[PDB]
Amino acid sequence: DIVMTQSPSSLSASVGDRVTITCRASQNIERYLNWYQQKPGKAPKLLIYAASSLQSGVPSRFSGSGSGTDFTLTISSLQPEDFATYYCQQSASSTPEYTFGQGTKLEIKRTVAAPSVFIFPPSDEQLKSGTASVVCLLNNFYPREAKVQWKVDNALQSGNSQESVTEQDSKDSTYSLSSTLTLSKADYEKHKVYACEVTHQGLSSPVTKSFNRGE
Amino acid sequence: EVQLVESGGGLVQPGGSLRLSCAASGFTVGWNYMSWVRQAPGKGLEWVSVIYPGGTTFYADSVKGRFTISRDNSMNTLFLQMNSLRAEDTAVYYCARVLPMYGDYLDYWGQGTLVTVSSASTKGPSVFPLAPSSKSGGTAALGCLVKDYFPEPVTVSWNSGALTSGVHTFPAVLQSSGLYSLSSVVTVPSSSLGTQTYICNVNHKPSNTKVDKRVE
Amino acid sequence: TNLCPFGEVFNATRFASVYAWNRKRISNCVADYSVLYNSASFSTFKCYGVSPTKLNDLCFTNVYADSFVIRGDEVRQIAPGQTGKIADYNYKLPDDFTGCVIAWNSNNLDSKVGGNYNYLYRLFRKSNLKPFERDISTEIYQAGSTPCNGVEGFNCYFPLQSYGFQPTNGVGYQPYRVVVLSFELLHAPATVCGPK
């Protein structure tokens, strides 16, 4: 079966820039190549069909070209909502044996933004279930690389926390992070003060948010 | 207006079966080329199956002999019956209308339904409030921690969809437990904590757990 | 003395589009399949029911020569029990098909620079074709709930599409001419036989 290789696999560019993604086919597929855009958690949207024809309702800044083995999808002025994953798909065979590329993720470059840090102590409702989850929140920052260290009575925690990062916001191109530190209620009640210390490019010095068990 | 709505996804035991439905409005499925496309978590798109207007079917070699695609015209619905599901079949499944005029391209997609196949049991979530404390400036964060559920997904809205600004619902992370947990937060002017009432609506339909919890 | 007119079908300056596939009835002559059986021009010659060896010693009360043009990568759809847009909406062979499918590349005959868009195929039809059925309808195909009234647009599509044969195309997308010889015989007297 025909293999579609997309290049690059990830890309970062600024608002207003010209962006080009390439799709290469292991065999000649003439112009039986389509380009789709997929935003996180949303349905893929058809942008280009027959290599160079633009689907109705798609902005004119999207356009595709190429033929045979090599094709390029270009966006002439990148905008914040274009953060997505772009897939090329071939339809060369008369009988259905469609294949897709492995996608190019297009991320927006923007100015540095420091996160707003918040801390949430464990719900009392979760505390009558024998467990405690302390949540640390990093809101609306860029770049995505942030550092969250939990400290329980100034003792660094390891292995009992997990982190989740949203995908790039479609309006301001920022990220947000949720870090959950989970303890037994028994080992929750053993310590007094819980802090999350965040290090980010947009912060002069690490920012720590802290609380004392039971205020 | 046109739309395709998928349903039937959920948890299936390895080797089990499940029937995915895709209800169409606008085009009539009986007269269209239709296709099913799957996407494994975090990876790329893979063609699954296609049905012609005349009834002819085609299947990817991963799924031949195990998946069958069919139609109901009265219901205007497409169906994907899956048998002896393997772990690799875990994916988001989209239905798509296909147009044949310039090769085959998929001009309208369904919006996915998640099929998770594993030997674990379905679990309803416990939803706890992440309440803002008094000193936690000009903005205040509040949210819901949806903990210990299986499988994904859970849908969280705020004030039954009335509040969408500032809402961040984070991708779920699988705990050492094998259970999922997830955070949905939103930041607000802290004056707004006297104005508005904030209820998080969590729904986990593999369990049909529906919980509306106001926070603070 | 009367030989059958296989040159008229095989050596024809034109072939029909597959949706409008042409059929010549062959009656009351002696057909030798000698020229065709051993020939350096063809790239497909599959016979079902009959063996191509015996072709010049077996007989039928009529034979039909079906002529059309498709692209090479769909020639394998011209066969019993196969599926696809050609087999479903243009030319269908039966499951009990007794006859020979012959096909050869015709890139220097039916492609032309900038493309020849005279060869069409039907890509939209409500139901599959019955064996040896021909559909010439050009009515706008209704894909939605609202009727079309002969106007194309969204969910209202022209049912035919041109092949667009260009000589630079790959061999799978090159035009192939196809002759389907259907051997029909009933207990009417046999009228088409061979050199014996």
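Chain C is numbered as in Swiss-Prot; the shown residues are, in order, 333-528.
Each Cβ is built from the backbone N, Cα and C atoms, and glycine gets one as well.
According to Swiss-Prot, the feature domain 'BetaCoV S1-CTD' maps to C:334-527.
There are 26 other CB atoms within 10 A of the CB of C:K417 (variant position), with all protein chains counted. A natural variant is reported in Swiss-Prot for this position, C:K417 to N, and the note states: In strain: Beta/B.1.351, Omicron/BA.1, Omicron/BA.2, Omicron/BA.2.12.1, Omicron/BA.2.75, Omicron/BA.4, Omicron/BA.5, Omicron/BQ.1.1, Omicron/XBB.1.5, Omicron/EG.5.1; May enhance affinity to human ACE2 receptor.
For the natural variant C:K417 to T, Swiss-Prot gives this note: In strain: Gamma/P.1. The structure shown keeps the original residue. Annotation note: C:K417 (variant position) sits in a helical segment as assigned by DSSP.
There are 13 other Cβ atoms within 10 Å of the Cβ belonging to C:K444 (variant position). Under its natural variant annotations, Swiss-Prot gives C:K444 to T the following note: In strain: Omicron/BQ.1.1.
In the shown protein chains, 20 other C-beta atoms lie within 10 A of the C-beta of C:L452 (variant position). Here the residue is the original one, but Swiss-Prot notes a natural variant at this spot, C:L452 to Q: In strain: Omicron/BA.2.12.1.
For the natural variant C:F486 to P, Swiss-Prot gives this note: In strain: Omicron/XBB.1.5, Omicron/EG.5.1. The structure shown keeps the original residue. Cβ neighbours of C:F486 (variant position) (same chain, under 8 Å, six or more residues apart in sequence): C:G476.
Here the residue is the original one, while Swiss-Prot reports the published mutagenesis C:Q493 to N with the comment Reduced host ACE2-binding affinity in vitro. In this view, C:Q493 (mutagenesis position) is surrounded by 18 other Cβ atoms within 10 Å of its Cβ, with every protein chain counted.
According to DSSP, C:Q493 (mutagenesis position) sits within a strand segment. C:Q493 to Y appears in Swiss-Prot as a published mutagenesis result, with the remark: Reduced host ACE2-binding affinity in vitro.
Within the same chain, the residues at least 6 positions away from C:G496 (variant position) whose Cβ sits under 8 Å from its Cβ are C:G447, C:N448, C:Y449, listed in sequence order. Here Swiss-Prot notes a natural variant, C:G496 to S, with the remark: In strain: Omicron/BA.1.
On a Cα basis, C:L452 (variant position) lies 5 Å away from C:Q493 (mutagenesis position). Among the recorded positions C:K417, C:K444, C:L452, C:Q493, C:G496, the ones whose Cβ sits under 8 Å from a Cβ of chain A are, in sequence order, C:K417. Listed recorded positions C:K444, C:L452, C:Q493, C:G496 compared with chain B at a CB cut-off under 8 A give C:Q493 as the close ones. For the pair C:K417 (variant position) and C:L452 (variant position), the C-alpha distance works out to 12 angstrom.
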